[PDB]
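Structure first, commentary second.
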Amino acid sequence: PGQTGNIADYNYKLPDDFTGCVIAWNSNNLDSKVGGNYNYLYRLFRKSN
Amino acid sequence: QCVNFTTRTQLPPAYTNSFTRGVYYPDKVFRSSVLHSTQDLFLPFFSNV
Amino acid sequence: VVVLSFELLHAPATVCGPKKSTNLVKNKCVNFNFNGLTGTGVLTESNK
Amino acid sequence: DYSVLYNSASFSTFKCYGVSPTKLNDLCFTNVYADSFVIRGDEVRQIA
Amino acid sequence: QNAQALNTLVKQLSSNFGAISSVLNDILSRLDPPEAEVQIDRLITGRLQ
């Protein structure tokens, strides 16, 4: 947080201070399977932020 | 009709002065009994026109 | 690329958001909104 | 209605100078200049 | 002297000390609290000064 958007606001947000830190890495080796990795979902609407 | 000659003299114009002109309410916000000074374009007094 | 440029309350505004206007009550210490300007104060008629 | 515009997706970059997405639908606008043009992929950062 | 010092003290509130605006109410209504605290800080420094 500090760079807000829509997807993060849709599904999961973090406190402004945000102690600790985050690491992001690609998973295209396994996640981008040909069959379609449809198990990943998220909430578009929940009546409020 | 374009580069024709009119019936003018050879422009001996005067340079009269108004001594108070050119104040035009620079801002639309109402002010009552305020000595606010503004930096904006104006016509100075005693100006030769 | 679309670039939006604008100014805030420099003059009588003509474009506003989806805010729905409510009725005004005088002589009551209430929050007041007017085209974006906010705060807390009582609203009274002024003959100026 | 800036709300629906922000509800849209696929924005290469979306930064607001002096305003915020939620406050966009709150304050009134004197006037706007919705400038429109097009540039290539790398030139997006050359804006601002 | 007291009135002169008091009056110029009041007029200081019209200076934003480098912030976006010299009024707190507009700033809060104009920016997110994780994005406007970096501006209200300048006001509460100059005003404190």
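So for chain C, numbering is Swiss-Prot's, and the shown residues are 510-557, in order.
Looks like electron microscopy, 3.9 Å, at least that's what the header says.
Just so you know, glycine gets a Cβ as well, placed from its N, Cα and C.
In Swiss-Prot, the entry for mutagenesis C:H519 to P states: Increased resistance to human covalescent sera neutralization. The structure shown retains the original residue. When secondary structure is read from DSSP and collapsed to three states, C:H519 (mutagenesis position) falls in the coil class.
Natural sequence variation is annotated in Swiss-Prot for C:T547 to K, with the remark: In strain: Omicron/BA.1. DSSP assigns C:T547 (variant position) to coil, not to a helix or a strand. Counting every protein chain shown, the number of other Cβ atoms lying within 10 Å of the Cβ of C:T547 (variant position) is 16.
For the pair formed by C:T547 (variant position) and C:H519 (mutagenesis position), distance between Cα atoms is given as 15 Å, rounded to the nearest Å.
In this view, C:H519 (mutagenesis position) is surrounded by 12 other Cβ atoms within 10 Å of its Cβ, with every protein chain counted.
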